[PDB]
Amino acid sequence: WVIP
Amino acid sequence: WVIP
Amino acid sequence: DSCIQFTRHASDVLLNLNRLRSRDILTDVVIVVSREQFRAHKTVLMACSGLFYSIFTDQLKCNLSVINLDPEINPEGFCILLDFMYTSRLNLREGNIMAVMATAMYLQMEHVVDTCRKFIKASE
Amino acid sequence: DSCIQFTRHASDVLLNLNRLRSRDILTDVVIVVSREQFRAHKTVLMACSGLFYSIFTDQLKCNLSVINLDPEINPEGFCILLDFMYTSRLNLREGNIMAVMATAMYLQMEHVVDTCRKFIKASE
Ligand SMILES: O=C1Cc2cc(Nc3nc(Cl)ncc3F)ccc2N1
Ligand SMILES: O=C1Cc2cc(Nc3nc(Cl)ncc3F)ccc2N1
Ligand SMILES: [Cl-]
Ligand SMILES: [Cl-]
């Protein structure tokens, strides 16, 4: 999961 | 396009 | 094999599937979550959720155009997860995380359940 | 928004859609390319091809379960492109590049047409  |  | 691969293909496909959903093009099921209704594509639901995969591989249920979820399921939690299915983006907030995690457990969306557990653990 | 994003989601969705295709689950159209038949999901075809997007948004054609392509289309070229739609991988070879490019132009798959043009230019 990432900060888009 | 890339070499997978 | 000796194939070449277009990096953005899968993301571009998903973006187009979400555009079809927006535009109500070739949607083939209504998911009912108490008083709310959500239109979607069975194949996208099956690709994202172990519960929908089981439902639409059933020889009788595969033919239904309406699926009613358990009354305990929160419509906003379902909406957030449906948007995630079609976009890869999850609108996880302090005010919705419990409903989102409960819905993802029910729908059998293991990666979502994983990030919810991690975010909850960080606040404890 | 303040969404989080699961990097592998789109690729995992496409992998699952290809598993449904393998297993002939919820396929809803047959594409006929002379003597050959290919089963697929209309939504995946529309998401990848400008021609299929136009066909299945037509109020009459959207309801067809069989689509016959132009007799000039090569079945192997179509097969290679159908596999690309469901996997992001293109089996481009000296022996098939002309048929693949012609098929991608007909299907309106601009990124494929682009890599074919580049590979052809490099051999000249
Ligand atoms: O957490 C999750 C997400 C999820 C999706 C699916 N979907 C499919 N699985 C397979 Cl093997 N082939 C085709 C599919 F559409 C099954 C189980 C699960 N569990
Ligand atoms: O080279 C290409 C690939 C391609 C795909 C599509 N697909 C869709 N386009 C839109 Cl805007 N919304 C939903 C769709 F399924 C249209 C045109 C083109 N041209
Ligand atoms: Cl997930
Ligand atoms: Cl393309």
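Going by Swiss-Prot, the residues shown for chain D are 6-129, listed in order.
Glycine too: its Cβ is placed from the backbone N, Cα and C atoms.
Here Swiss-Prot flags D:32-99 as domain 'BTB', drawing on sequence analysis.
For D:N21 to K, Swiss-Prot lists a mutagenesis experiment annotated as follows: Abolishes interaction with NCOR2 and HDAC2, no effect on interaction with CTBP1 and transcriptional autoinhibition; when associated with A-116 and 376-Q--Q-379. When secondary structure is read from DSSP and collapsed to three states, D:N21 (mutagenesis position) falls in the helix class. For D:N21 (mutagenesis position), applying a Cβ distance below 8 Å and a minimum sequence separation of six or more within one chain yields no residues.
According to Swiss-Prot, the experimentally introduced change D:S59 to A is described as follows: Abolished ubiquitination by the SCF(FBXL17) complex. Applying an 8 A CB threshold to same-chain residues 6+ apart, the list for D:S59 (mutagenesis position) reads D:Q113. D:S59 (mutagenesis position) carries a helical DSSP state (H, G or I).
The number of other CB atoms found within 10 A of the CB of D:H116 (mutagenesis position), across every protein chain shown, is 16. Reduced to three states, the DSSP call for D:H116 (mutagenesis position) is helix. Experimental mutagenesis is annotated in Swiss-Prot for D:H116 to A, with the remark: Abolishes interaction with NCOR2 and HDAC2, no effect on interaction with CTBP1 and transcriptional autoinhibition; when associated with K-21 and 376-Q--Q-379.
In terms of DSSP helix, strand and coil, the domain 'BTB' (D:32-99) has 30 helix, 15 strand, 23 coil. Chain C lies within reach of D:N21, D:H116, taking the mutagenesis positions D:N21, D:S59, D:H116 and requiring a CB-CB distance under 8 A. With respect to ligand 1, the mutagenesis positions D:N21, D:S59, D:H116 contribute D:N21 as residues with a C-beta closer than 6 angstroms to one of its atoms, given in sequence order.
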